Amino acid sequence: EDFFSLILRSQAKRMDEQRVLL
Amino acid sequence: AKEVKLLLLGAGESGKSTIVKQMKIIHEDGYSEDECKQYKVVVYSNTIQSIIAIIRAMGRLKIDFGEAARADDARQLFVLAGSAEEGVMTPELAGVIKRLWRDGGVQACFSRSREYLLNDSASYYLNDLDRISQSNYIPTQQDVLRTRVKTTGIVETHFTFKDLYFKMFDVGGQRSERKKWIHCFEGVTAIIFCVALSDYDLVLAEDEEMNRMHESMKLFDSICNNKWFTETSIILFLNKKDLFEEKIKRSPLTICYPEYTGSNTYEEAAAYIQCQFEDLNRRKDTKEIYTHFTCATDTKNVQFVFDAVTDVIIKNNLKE
Ligand SMILES: Nc1nc2c(ncn2[C@@H]2O[C@H](COP(=O)(O)OP(=O)(O)O)[C@@H](O)[C@H]2O)c(=O)[nH]1
């Protein structure tokens, strides 16, 4: 299905230069 | 023991981490004054990050400042970028941001955020600059909600509500721990798919083969129709309705769906989008979708929507 990949790719695209570690 | 497992899914920036935080506020007594203090630095950092993101975008989008003097502040911002990594935002730094956020050129660039990637906590923090720049400042719970944090794994939260044990997982973008990751997809009562409605007008980026909304659709299409999920509630959170409503006044939905012949009312568009998603469900006899229009940053709204989601779960196992 390549189903898990598609999710992995999608949810990772989330503006990381604009988030911060805790 | 009737125990409930909830899996949050959706493109990055759809509101998943917010929903998680929101359960902590609504069902787990929120954040103690200690915890709020810990997000002080995060608030400062995100504010710095947000204003930088606009500044850098001005160079690319070829937008001059309103007043030529701000060039110095731009240079000053990068120098001071680290100042807040402990505690205070110096007064000097606050003025830099204050004066930049005021500027007409910066604003034009902020209006044009569909043309690049500007986070939706930006204006929340920047419009409250005066408040957060006070040395004594302790982040409010609404401030904590608005924090943007990098996670590197599975996010989990658990609570008891209406005599039921809830476990909620925001599986991240990291399969850097498979098995535990795959498990999040197993034995799920309800999947909550989030969609940023306000993405409808985002320019087709250079790294995309279709716009963000259709990417969200393709994703929903595959989740919804996966044989593994036959006995799992599909719940749709069409999120960021606050932003969607403002945008749709100005940007036609045809930007996202060329074939759309309706009108650019919040009501008619939101209904069109819902249909576009719900039509993806290819087993309509054996499955129904539970659509909700949410503003995830609005605690009161989420409480209500989640309350309703729970009521369906209760009425579910009283049948099956
Ligand atoms: N204005 C507005 N902002 C939102 C809404 N939902 C989320 N946000 C903000 O949008 C960004 C993405 O939210 P987040 O939960 O981090 O998305 P995730 O990437 O799916 O975890 C964050 O800055 C949130 O605080 C909403 O309904 N309205």
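Chain A is numbered as in Swiss-Prot; shown residues: 629-650, in order.
Looks like X-ray crystallography, 2.9 Å, at least that's what the header says.
For all residues, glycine too, the Cβ spot is worked out from N, Cα and C.
Swiss-Prot lists A:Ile635 to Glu among its mutagenesis entries, and the accompanying note reads: Disrupts one GNAI3 binding site. A:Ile635 (mutagenesis position) carries a helical DSSP state (H, G or I). Around A:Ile635 (mutagenesis position), there are no C-beta neighbours below 8 angstroms that are at least 6 residues distant in the chain.
Under mutagenesis, Swiss-Prot gives A:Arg642 to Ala or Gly with this note: Reduces affinity for GDP-bound GNAI3 50-fold. Reduces affinity for GDP-bound GNAI3 500-fold; when associated with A-647. Applying an 8 A CB threshold to same-chain residues 6 or more apart, the list for A:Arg642 (mutagenesis position) is empty.
Within its own chain, A:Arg647 (mutagenesis position) has no residue 6 or more apart in sequence whose C-beta sits under 8 angstroms from its own. In the three-state DSSP scheme, A:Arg647 (mutagenesis position) falls into the coil class. One entry in Swiss-Prot concerns the mutagenesis experiment A:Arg647 to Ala. Its note says: Reduces affinity for GDP-bound GNAI3 500-fold; when associated with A-642.
Selection of the mutagenesis positions A:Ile635, A:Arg642, A:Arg647 by a Cβ distance under 6 Å from ligand 1 yields, in sequence order, A:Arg642.
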